Amino acid sequence: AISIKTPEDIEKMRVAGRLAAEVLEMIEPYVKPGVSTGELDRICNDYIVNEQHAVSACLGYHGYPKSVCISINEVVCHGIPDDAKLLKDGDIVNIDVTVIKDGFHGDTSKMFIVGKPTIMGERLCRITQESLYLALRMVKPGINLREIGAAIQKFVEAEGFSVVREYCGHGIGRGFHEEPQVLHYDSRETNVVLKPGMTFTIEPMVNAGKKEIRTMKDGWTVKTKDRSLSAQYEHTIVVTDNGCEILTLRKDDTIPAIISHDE
Ligand SMILES: N=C1N=NC(N)=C1/N=N/c1cccc(C(F)(F)F)c1
Ligand SMILES: [Co+2]
Ligand SMILES: [Co+2]
Ligand code: NA
């Protein structure tokens, strides 16, 4: 039975979502050729703890050792910040930030392209963000999550890309992952009719090549099986009476925070 957040809960999620977005805005000037992912993670954790007075939800989660996930190129998700891993020209990099503030979580991620983009990296990132945005435009009471997942998948596949099956968006609130699962592809098992006050993420992982993935022996890092590039963007939202409100919007987003479907 899916959680419905109160107005007071939603305001706390606005606060936490803003913090998560602000980590991404803060880190941008540091994402440059030559920086290590270990350094980026320290900058993020110091900011979260010392400036935001918040906590990373990733740190210690199932034993995860770092504060943000940083995934480069063929890494799909859960990449571990490493002092030895240096960013370089052409890399596509996801930074995924989840913070807890006043008991509530905010969860967001974006791609950064380092130095001169490669055209395929830029296209993959663009299509991935566009797939998130088309899903966000669909969210309103009465729509089924199945329709949203199906639409993401059709859009991505038409570009010759694929959707990763093993990971999904999620309800979010006092818990990091709550009901429902938010699949980014069509499934007969999905039957969730949205209601005002539901809060969840949408966070498609899109591969340039085939959909299959592999987890590395570190038990964390996930890569494309074919070593094709993979990209992801994520926002946390609340369903409103006539659409949704994005809780993790950044200045560089190009979709409005409040989406209304009323006349
Ligand atoms: N950073 C995230 N944003 N949305 C998620 N589902 C995220 N997953 N995060 C993690 C972070 C560390 C470990 C794991 C785990 F699932 F592998 F345990 C998941
Ligand atoms: Co996330
Ligand atoms: Co998430
Ligand atoms: Na990637």
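All chain A residue numbers match Swiss-Prot; in order, they span 2-264.
Looking at the header, which is where the method is noted, we find X-ray crystallography, 1.0 Å.
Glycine too: its Cβ is placed from the backbone N, Cα and C atoms.
Annotation note: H178 (mutagenesis position) sits in a coil segment as assigned by DSSP. Residues or ranges marked as substrate binding site in Swiss-Prot (evidence: experimental evidence): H79, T99, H178.
For the recorded site, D97 (mutagenesis position), the DSSP three-state label reads strand. The annotation divalent metal cation 1 binding site is assigned in Swiss-Prot to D97, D108, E235 on the grounds of experimental evidence.
The annotation divalent metal cation 2 binding site is assigned in Swiss-Prot to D108, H171, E204, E235. In the three-state DSSP reading, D108 (divalent metal cation 1 binding site) counts as strand.
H79 (mutagenesis position) counts 21 other C-beta atoms within 10 Å of its own C-beta, drawing on all protein chains shown. DSSP assigns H79 (mutagenesis position) to coil in the three-state reduction, placing it in neither a helix nor a strand. Among the mutagenesis entries in Swiss-Prot is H79 to A, noted as: Reduces activity 100000-fold for the Co(2+)-complexed enzyme, but only 2.6-fold for the Mn(2+)-complexed enzyme.
Taking a C-beta cut-off of under 8 angstroms and a sequence separation of 6 or more, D97 (mutagenesis position) has the following same-chain neighbours: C59, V69, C70, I71, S72, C78, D108, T109, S110, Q233, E235. One entry in Swiss-Prot concerns the mutagenesis experiment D97 to A, E or N. Its note says: Reduces activity 50- to 580-fold depending on the metal ion bound. Binds only one equivalent of the divalent metal cation with affinities identical to the wild-type enzyme.
Swiss-Prot lists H178 to A among its mutagenesis entries, and the accompanying note reads: Reduces activity 9000-fold for the Co(2+)-complexed enzyme. Binds only one equivalent of the divalent metal cation with affinities identical to the wild-type enzyme. Its Cβ taken as reference, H178 (mutagenesis position) is surrounded by 18 other Cβ atoms within 10 Å in the chains shown.
Under the three-state DSSP scheme, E204 (divalent metal cation 2 binding site) falls in the coil class. The record assigns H79, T99, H178 to the substrate binding site, and the maximum Cα to Cα distance across that set is 15 Å. Not a single one of the recorded positions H79, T99, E204 has a C-alpha within 10 angstroms of the C-alpha of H178 (mutagenesis position). For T99 (substrate binding site), other Cβ atoms within 10 Å of its Cβ number 28. In three-state terms derived from DSSP, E235 (divalent metal cation 1 binding site) belongs to an extended strand segment. With respect to ligand 2, the recorded positions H79, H171, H178 contribute no residue with a C-beta closer than 6 angstroms to one of its atoms.
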